[PDB]
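Novice: Got a structure for you, questions after.
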Amino acid sequence: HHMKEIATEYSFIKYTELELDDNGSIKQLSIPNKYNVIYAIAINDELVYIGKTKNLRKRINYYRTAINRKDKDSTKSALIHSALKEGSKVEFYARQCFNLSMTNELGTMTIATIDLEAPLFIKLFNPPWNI
Amino acid sequence: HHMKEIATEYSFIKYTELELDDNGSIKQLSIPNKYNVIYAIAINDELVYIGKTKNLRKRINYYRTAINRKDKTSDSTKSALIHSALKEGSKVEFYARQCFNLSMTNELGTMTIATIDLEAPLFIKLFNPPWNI
Amino acid sequence: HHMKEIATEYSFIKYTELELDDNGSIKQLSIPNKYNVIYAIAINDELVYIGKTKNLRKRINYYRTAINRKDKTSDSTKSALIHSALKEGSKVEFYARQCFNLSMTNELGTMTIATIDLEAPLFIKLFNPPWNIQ
Amino acid sequence: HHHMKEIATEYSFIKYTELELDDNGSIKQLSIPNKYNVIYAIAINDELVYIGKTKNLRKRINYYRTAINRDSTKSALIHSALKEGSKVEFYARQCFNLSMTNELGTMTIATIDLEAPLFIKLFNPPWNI
C-alpha cells in the first residue's frame, strides 16, 4: 500500500521523517507532540505498520532506542534502524483520534478510540509488520 | 398519560408525594437528593408535566416556594397549579428518571453534555403533557 | 448488600418474583418483556447475583424451566441455588436496570457498545455478589 | 493571518484539493474522492481565510464553484482570487458522528457541530464574520 494514498483517504498527516546524524544515531525530534493517534510507519512510501499510542513523541523515542536498551521484543526498532542505515526513507504518519467518556452512578467509563481503530486498520491494510 | 405504565417502561422511579401543612404550604422532604434527572409530575396518577433538572431537591423546593413569589419574574404558574391540586385534595407525585454525562476530548479540551438536555425535548414531544408548551 | 438501597441508588426496578405452587412448581410468569438490561437476583432482599441479558423474560423463563424440569445439564449452579432458596422458603426476586447502546461512525464504519457490557464488570467488582464466579 | 501549513499539522487538516480555472475561466470539476462530516478550511496563497463545516465536502465545494452563476460572497471571492492567479485550496479535518439509542430512540451528535465554533473562535478567520 502506497502511504500517500492511504494518508489522503484516511486523513493521516506526515508527522516526521527519521534521519541519522553525523554519527549514525537517529536525530531526536523537536516538533510539537501529538496524543491519542493511530500511527503508520512507512518505508520508501510503503505502509509497513499500523500502531496506536497516547503519546507520539514518546512512542518514537521508544523506536529510537529500543534495540539499544540492555534492560529490556524490539524487532520493529531493529528494522527501522536497519532501513535507515541502507538509506531508505522512514516516515511516521499520524491520524488523530479521541477520548470518549460517560459518567453515571457507577463512575466514569472511558474509551480511547485508538483502541477501536487499530484493529480495523490492521484488518483493512494487512501491514507486513502487523502479526 | 397513565404514570404507572410510563414509569415502568421509561424507568421513572417515584421520588416523593407532596402535601400541605396546616399553614397551607407544602411540607419539606427528608429524602436523599437526586441530580441530573428528567422529572415527571403526576396528579391523581396522570402525567401533567415533564421537566429536567441538575438538582431535584432544589427544583422541588422551587415548586414549594414559588407560590410566594419572592421573585416576581420567576414562573409561578406550575407551582400555582400544584397548590390548587393539593387544595382540591388531589394526589401530587414527582417521578425521576436518572440521566448521565457524556464527554469527549480532542486536542483542544473537553466538550461535555448532560443527557437530560437530549431527552427532555423528546419526552415532551412524545407525551404532550398538559402543562408543557 | 441490601436490595432496597441498591435498587434506589442505581435505579433497579423490580421485574418479577418467583414462587412455588402447592405441589412445588414455579408458577408461570405474566410479565412484559425487557431488553438489554443488567439484572439482579435478590434472596430475602439481599443481592446474590448480577447478570446481563439481551432479553430478560427469556432469561428468567430459562431459570424457571430448568428448575421445573429438574434439568441439571444447564450449567445449573445458579438454577440449583435458586431452587434451594425457594425450597428453604425464601423470597426470590429479579430486578432490572435498563441499559442502552452507544455508536460511533466514521470512514471505518460503525463501532458500537452495549453498556451492559461496561456495567456488569463494575457492579460485580462493586458488590462481589456471592453467585458471581470471579 | 494564520499560515495554513502550521494549522494543518497542529490540528490535522489535510489538503483536500486545489481549485483550478479552465480556459473558459470556469472552475474545473472536482476529481477526488468525497469526504463527509468535516471541518473545512479555505486557504488563499497558504493563508487561512475561512473555517466552515459540512456533511458533504464535494457538495459544499461544488456550491462555491457555481454559486455566483445562479448570499454568494465567498463564492465570488474565490472566483476573483483564482482569476488573480492566486492559489486557492481546501483543507479538511475529519470529524464523526456519535449516537445513543435508548427507550426514546436514537439521539445523534455530529462533532463538526461541536468543533466548528471552537476553531472559528481560535483562528478568527477574515471570512468568518
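Numbers run from 1 along the shown chain.
If you check the header, you will see the structure was determined by X-ray crystallography, 1.9 Å.
Note: Cβ is positioned from N, Cα and C throughout, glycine not excepted.
In Swiss-Prot, a mutagenesis experiment is listed as D:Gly52 to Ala (Swiss-Prot position 49), annotated with the note Nearly abolishes endonuclease activity. Quoted from Swiss-Prot, the note on the mutagenesis of D:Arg60 to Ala (Swiss-Prot position 57) is: Nearly abolishes endonuclease activity. Looking at Swiss-Prot, you'll find the mutagenesis D:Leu82 to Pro (Swiss-Prot position 84) noted as follows: Nearly abolishes endonuclease activity.
Let's see these features in context: how buried, what's close, how far.
Specialist: A C-beta separation below 8 Å, combined with a sequence spacing of at least six in one chain, links D:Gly52 (mutagenesis position) to D:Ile39, D:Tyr40, D:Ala41, D:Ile42, D:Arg60, D:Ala116. Mapped onto three states, the DSSP output places D:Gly52 (mutagenesis position) in strand.
Residue density at D:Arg60 (mutagenesis position): 16 other Cβ atoms are found within 10 A of its Cβ, drawing on all protein chains shown.
Using a 10 Å radius centred on the Cβ of D:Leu82 (mutagenesis position) and all shown protein chains, the other Cβ atoms total 20.
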Novice: Between D:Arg70 and D:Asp71 this deposited model leaves 5 residues unbuilt; compute the CA-CA distance across that break and give it in Å as an integer.
Specialist: 11
